[PDB]
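Chemist: Got a structure for you, questions after.
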Amino acid sequence: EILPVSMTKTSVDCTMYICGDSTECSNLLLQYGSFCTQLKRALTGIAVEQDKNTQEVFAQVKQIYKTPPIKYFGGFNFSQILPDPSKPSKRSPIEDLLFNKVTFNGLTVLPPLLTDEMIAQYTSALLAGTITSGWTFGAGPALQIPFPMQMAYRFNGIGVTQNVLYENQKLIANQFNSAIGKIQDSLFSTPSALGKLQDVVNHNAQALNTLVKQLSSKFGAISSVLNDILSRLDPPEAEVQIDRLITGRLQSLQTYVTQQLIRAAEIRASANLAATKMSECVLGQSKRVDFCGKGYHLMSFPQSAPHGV
Amino acid sequence: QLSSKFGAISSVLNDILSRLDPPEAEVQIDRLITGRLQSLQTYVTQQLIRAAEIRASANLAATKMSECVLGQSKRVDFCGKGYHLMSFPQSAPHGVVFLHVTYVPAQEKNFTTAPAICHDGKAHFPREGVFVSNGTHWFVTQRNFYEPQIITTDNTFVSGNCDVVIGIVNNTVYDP
Amino acid sequence: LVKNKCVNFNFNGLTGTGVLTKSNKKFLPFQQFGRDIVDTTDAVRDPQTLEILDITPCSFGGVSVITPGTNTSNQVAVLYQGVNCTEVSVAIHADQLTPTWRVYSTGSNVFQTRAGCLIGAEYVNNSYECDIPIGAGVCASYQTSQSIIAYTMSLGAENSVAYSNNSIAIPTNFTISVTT
Amino acid sequence: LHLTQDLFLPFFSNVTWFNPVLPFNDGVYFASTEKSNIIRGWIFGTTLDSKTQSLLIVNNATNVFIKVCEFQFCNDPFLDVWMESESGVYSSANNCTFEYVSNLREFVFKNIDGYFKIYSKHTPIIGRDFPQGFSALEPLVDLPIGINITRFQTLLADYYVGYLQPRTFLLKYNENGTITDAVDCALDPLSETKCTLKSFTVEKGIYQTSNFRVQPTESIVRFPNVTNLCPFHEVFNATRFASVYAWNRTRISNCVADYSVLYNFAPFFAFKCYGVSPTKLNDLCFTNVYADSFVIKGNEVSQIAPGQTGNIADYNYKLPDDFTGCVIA
Ligand SMILES: *[C@@H]1O[C@H](CO)[C@@H](O[C@@H]2O[C@H](CO)[C@@H](O)[C@H](O)[C@H]2NC(C)=O)[C@H](O)[C@H]1NC(C)=O
Ligand SMILES: *[C@@H]1O[C@H](CO)[C@@H](O[C@@H]2O[C@H](CO)[C@@H](O)[C@H](O)[C@H]2NC(C)=O)[C@H](O)[C@H]1NC(C)=O
Ligand SMILES: *[C@@H]1O[C@H](CO)[C@@H](O)[C@H](O)[C@H]1NC(C)=O
Ligand SMILES: *[C@@H]1O[C@H](CO)[C@@H](O)[C@H](O)[C@H]1NC(C)=O
Ligand SMILES: *[C@@H]1O[C@H](CO)[C@@H](O)[C@H](O)[C@H]1NC(C)=O
Ligand SMILES: *[C@@H]1O[C@H](CO)[C@@H](O)[C@H](O)[C@H]1NC(C)=O
Ligand SMILES: *[C@@H]1O[C@H](CO)[C@@H](O)[C@H](O)[C@H]1NC(C)=O
Ligand SMILES: *[C@@H]1O[C@H](CO)[C@@H](O)[C@H](O)[C@H]1NC(C)=O
Ligand SMILES: *[C@@H]1O[C@H](CO)[C@@H](O)[C@H](O)[C@H]1NC(C)=O
Ligand SMILES: *[C@@H]1O[C@H](CO)[C@@H](O)[C@H](O)[C@H]1NC(C)=O
Ligand SMILES: *[C@@H]1O[C@H](CO)[C@@H](O)[C@H](O)[C@H]1NC(C)=O
């Protein structure tokens, strides 16, 4: 299951966008009120909400847990999801495959507060707590327990006694290993798997390209360049043309900001859903039908991804 | 924003009328009207966007009330951090405050475990507990509170013989 | 012709401002200017030396300010966003900046990070919880003598669970908590 | 807390501590700290030659009597141990136009839109050290002088001078109406977040503010390789010329009238350009210029001009009234 968690943070400056390096245009913008300050406020609110979403989704553990020297887990391999200490950035192979499949005038893109490695460390700590302690570390101190006993507890939560797991351990382990192996091939072979994550980036890029493209529009004026209009004719007609251009660019900015607000609200809803799914499927076993997967639920493991989980 | 000229002569209605001909006053009043209409539209759109979020929060609050106050919820980290017990609502200006009562264990203690027990060639499994040992003797206890008990027939159930269990132990299961 | 410096250029009546650097784009012999995907004149050719000459925009960004609170003290730190510390420092030693207050304190103690150039704090090798977020994992705090310091955020303590094939832990006491 | 933008004296500026003629740069700040009353007032004007009314602001006995007049005494001054008069700095007097009657004497003088605003404040401090603290200046009086003043002096028989700049200030109004504190918006980074937040208290955190831009410095101009040139050696250094009746009409081009070579090769005694300036002739180049070959007498060249008459003008070569060209002999 794949879910977006956040989007890129942007900041826009009014003067460098509209009245580019013109002292005759800055004065004519003061008479239009306080649009710029409230636009900046809205953008800053979106920016801080972006980091709040990630912190809410991922930062759910007080302490960072680390797996012991990897040993026999009853037959389960887990090598494709645990971090590999043999390459930079300390990722997992599936994470590496995920990362390798995802590819101005007055605008600015701000970096996220949390780097990718911190997200990887959160994911590793969550996985270690899940596989060494079980569901107990989500409600207090973590308690150690062997993995087969943990799954014996898991079967007991769906109406199946403990006999089945203990008398069929090897077969279940082999089935789990085969499923894990086939997951990587299924993800790699299918090209249109990470679609929704790419859609967010494509939408943001299209919005930015449209915003920078309309800067060349004449908007029913003499031209689309301030210098030529200024040094060609009388002050009054220059004022009229500058007012026309200012109105057009303000309309464009308003449209962009409203679109960004709507998309941010949608992503906020998605992030809340993702946080709930994490807390209810990873830190415990859920009885809700078709919530943590198709069929009776056993476990769940998270993996980091660009702008999503 | 009532004082913004929006590219006009002035921001006062009366002076514009009693200073020049009605024709140009028409254009100036039209400009002011358009500016103020855009301001109102922006205000209404912002209000609607905020109202949607407040509606979502209200729905979440209603669900939390119905599931934590009127009963006990099994969802993890929904009605508090830990094992949920109760909840109490308190009124507040344009909001509500919830007091969540939870259960948190402490004072851990290790020991040695074993999935099953072989007494007379037949594997035994606990009915509701977990097998533990304090080094010398084996007991069965709960899963969230230490309470050892002696192993007995009505405490465990038998399923199969002892040839598939990995960590099986050879202690004694008593019968009444 | 001046390269790698901010100048005003006039090429065959085309006027603008920026930094002229060497490029590798290959025009055709009948082409003079170059344009980006939307409107900007990304490249230009010297009419005399016939050399491709990348016009690159001037550096700009935010001047966000870090303060620990008026009640506590009066010292502040300034973060320049999206610019390396060689420039800005150069543009201080030779002026041509927009913010007229210019020099804050200088006094060395300039740190360079992925967010931008930080002036007014010293980087330390310690690590603990974040207080004032700044950029990519870099936070700031006020400690003592007293000054503003920047460090690398810590995600918390490291705890290793003594996993074993036959080891379990059972609580013997509980606690009742109330949260709001 | 009101945010306003006007001309003010910047905080922590440079102040000169002391009859030199101090320039009047869009208002000045004056603070006199004396009790002997040596500084009897100020004079204002540009030339003091009965063109601009010398503003004689004199505080003679009790309250300042603003008399807009000019009072030539005799000329030669000297030290005196009554009159207390005889300042002959100026020469000419004229008629009177306006008349008005009514330590640490600090005054602010401003002029804008033909109105002279004088703000006064008199705190009877006992001391000579520069006193710290806040003191607001009230609009004592305004005057519709409607003239221009660029220079001012002080009337003698201990004072500081400052100049004002446009700036944005933050002011605090008391629950009376009194101004108690002010904050600048240019000095320090802190007193910019204070202006942005519109408050005197700032909490812990990181605050966005204005943006920085690296302005340009030099102005490079690179025009294309210059290759073509005006053919003139064949004209202005020829072998033979023609008679007046069989004049040539040589066609020339590639001509920016860029003739500096002729300045050095031929020391032109006569050079008359009846159109645009010869220096500006390099600004625009031409296409269909024609040139003529004449060999005429000495007292005949003056006849080759627009609107002239004579034998040569009437029978050989005639020039138009709107004749745009240069004659060289
Ligand atoms: C867990 O899976 C990994 C990869 O699926 C196993 O590593 C492979 O081991 C075989 C040994 O037969 C090698 O031929 C492969 O080259 C290994 N893969 C890689 C990528 O190096 C690993 O052995 C499995 N764990 C256990 C305990 O068997
Ligand atoms: C005008 O034309 C004459 C004839 O070509 C030039 O005369 C020559 O000047 C050079 C100067 O070094 C002498 O060496 C030659 O001997 C001269 N003439 C001959 C016989 O070749 C004259 O210099 C030209 N000057 C101008 C004003 O262009
Ligand atoms: C273990 O439990 C038994 C139960 O009676 C007790 O007698 C004994 O002291 C305990 N400790 C050890 C080390 O056996
Ligand atoms: C447990 O008991 C069975 C039956 O007496 C015996 O075969 C087996 O070896 C015993 N296991 C151990 C570890 O002694
Ligand atoms: C440092 O600043 C220079 C500015 O000339 C820039 O080219 C460079 O990318 C910056 N970073 C490093 C690591 O040099
Ligand atoms: C008991 O379990 C805890 C789990 O953190 C471990 O730290 C401790 O060393 C264990 N004690 C033993 C194995 O005696
Ligand atoms: C599992 O733990 C037991 C301890 O009783 C140990 O003997 C065995 O080697 C372990 N299995 C491994 C390390 O694969
Ligand atoms: C459990 O905790 C309570 C209070 O936290 C304490 O009074 C008591 O001694 C502890 N131990 C037992 C066995 O109750
Ligand atoms: C206003 O001023 C009077 C003195 O003129 C003073 O008594 C009073 O307390 C002041 N109150 C305010 C600050 O409103
Ligand atoms: C044109 O280029 C040639 C060769 O570099 C040079 O000698 C000549 O002076 C140039 N002419 C100009 C720059 O006008
Ligand atoms: C003038 O025109 C005649 C035409 O035959 C030509 O021979 C002569 O060289 C020309 N000279 C000048 C001064 O233009």
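Every residue number used here counts from 1 along the chain in the order it is shown.
Including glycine, each Cβ sits where the backbone N, Cα and C put it.
Quick paste from Swiss-Prot:
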MUTAGEN   D:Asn59 to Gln (Swiss-Prot position 121)  Partial loss of biliverdin affinity
MUTAGEN   D:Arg105 to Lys (Swiss-Prot position 190)  Partial loss of biliverdin affinity
MUTAGEN   D:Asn225 to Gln (Swiss-Prot position 331)  Reduced viral infectivity
VARIANT   D:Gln5 to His (Swiss-Prot position 52)  In strain: Omicron/EG.5.1
VARIANT   D:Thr33 to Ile (Swiss-Prot position 95)  In strain: Iota/B.1.526, Mu/B.1.621, B.1.1.318, Omicron/BA.1
VARIANT   D:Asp76 to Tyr (Swiss-Prot position 138)  In strain: Gamma/P.1
VARIANT   D:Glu84 to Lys (Swiss-Prot position 154)  In strain: Kappa/B.1.617.1
VARIANT   D:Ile125 to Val (Swiss-Prot position 210)  In strain: Omicron/BA.2.75
VARIANT   D:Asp129 to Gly (Swiss-Prot position 215)  In strain: Beta/B.1.351
VARIANT   D:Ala136 to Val (Swiss-Prot position 222)  In strain: 20A.EU1
VARIANT   D:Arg240 to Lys (Swiss-Prot position 346)  In strain: Mu/B.1.621
VARIANT   D:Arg240 to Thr (Swiss-Prot position 346)  In strain: Omicron/BQ.1.1, Omicron/XBB.1.5, Omicron/EG.5.1
VARIANT   D:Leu262 to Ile (Swiss-Prot position 368)  In strain: Omicron/XBB.1.5, Omicron/EG.5.1
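Show me how these features fit into the shown structure, please.
Modeler: The DSSP secondary structure for D:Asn59 (mutagenesis position) is coil. Around D:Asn59 (mutagenesis position), the C-beta neighbours below 8 angstroms that are at least 6 residues distant in the chain are D:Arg40, D:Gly41, D:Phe65.
Note: D:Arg105 (mutagenesis position) has non-local neighbours D:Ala31, D:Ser32, D:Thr33, D:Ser120, D:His122, i.e. same-chain residues 6+ apart with C-beta under 8 A of its own C-beta.
With a 10 A radius on its CB, D:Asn225 (mutagenesis position) counts 9 other CB atoms from all the protein chains.
Look at D:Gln5 (variant position): DSSP puts it in a strand. Sequence-distant contacts of D:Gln5 (variant position), defined as residues of its own chain at least six apart whose C-beta falls under 8 angstroms from its C-beta, comprise D:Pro166, D:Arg167, D:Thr168, D:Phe169.
D:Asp76 (variant position): 7 other CB atoms within 10 A of its CB, across all protein chains. Under DSSP, D:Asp76 (variant position) is assigned to coil, being neither helix nor strand in the three-state scheme.
When secondary structure is read from DSSP and collapsed to three states, D:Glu84 (variant position) falls in the coil class.
With a 10 A radius on its CB, D:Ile125 (variant position) counts 13 other CB atoms from all the protein chains.
Just so you know, the Cβ of D:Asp129 (variant position) picks up 7 other Cβ atoms within 10 Å once every protein chain is counted.
Taking Cβ-Cβ distances under 8 Å and a sequence gap of 6 or more within the same chain, the neighbours of D:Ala136 (variant position) are D:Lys121, D:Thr178, D:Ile179.
According to DSSP, D:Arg240 (variant position) is assigned to coil rather than to any helix or strand.
A simple way to gauge crowding: the CB of D:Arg240 (variant position) has 6 other CB atoms within 10 angstroms, across all the protein chains here.
In the three-state DSSP scheme, D:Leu262 (variant position) falls into the helix class.
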Chemist: Who sits close to D:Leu262 (variant position): which same-chain residues at least 6 apart have their Cβ under 8 Å from its Cβ?
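Modeler: Residues satisfying the criterion: D:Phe232, D:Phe236, D:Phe268, D:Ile328.
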Chemist: For D:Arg105 (mutagenesis position), which of the three DSSP-derived states applies: helix, strand, or coil?
Modeler: strand
Chemist: Near ligand 10, meaning Cβ under 6 Å from any of its atoms: which of the recorded positions D:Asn59, D:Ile125, D:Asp129, D:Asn225, D:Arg240, D:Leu262 fit that description?
Modeler: D:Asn225
Chemist: Near chain C, which of the recorded positions D:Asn59, D:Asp76, D:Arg105, D:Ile125, D:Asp129, D:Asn225 can you find when the cut-off is a Cβ distance under 8 Å?
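Modeler: Of D:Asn59, D:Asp76, D:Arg105, D:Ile125, D:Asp129, D:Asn225, the entries that lie near chain C are D:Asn225.
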Chemist: D:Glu84 (variant position) has how many other Cβ neighbours within 10 Å of its own Cβ?
Modeler: 10
Chemist: Which number gives the other C-beta atoms within 10 angstroms of the C-beta of D:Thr33 (variant position), all protein chains shown included?
Modeler: 18
Chemist: Cα-Cα, whole number of Å: D:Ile125 (variant position) versus D:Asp76 (variant position)?
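Modeler: Roughly 37 Å, rounded to the nearest whole number.
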Chemist: If I take the Cα of D:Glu84 (variant position) as reference, which of the recorded positions D:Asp76, D:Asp129, D:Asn225, D:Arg240 has the closest Cα?
Modeler: D:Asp76
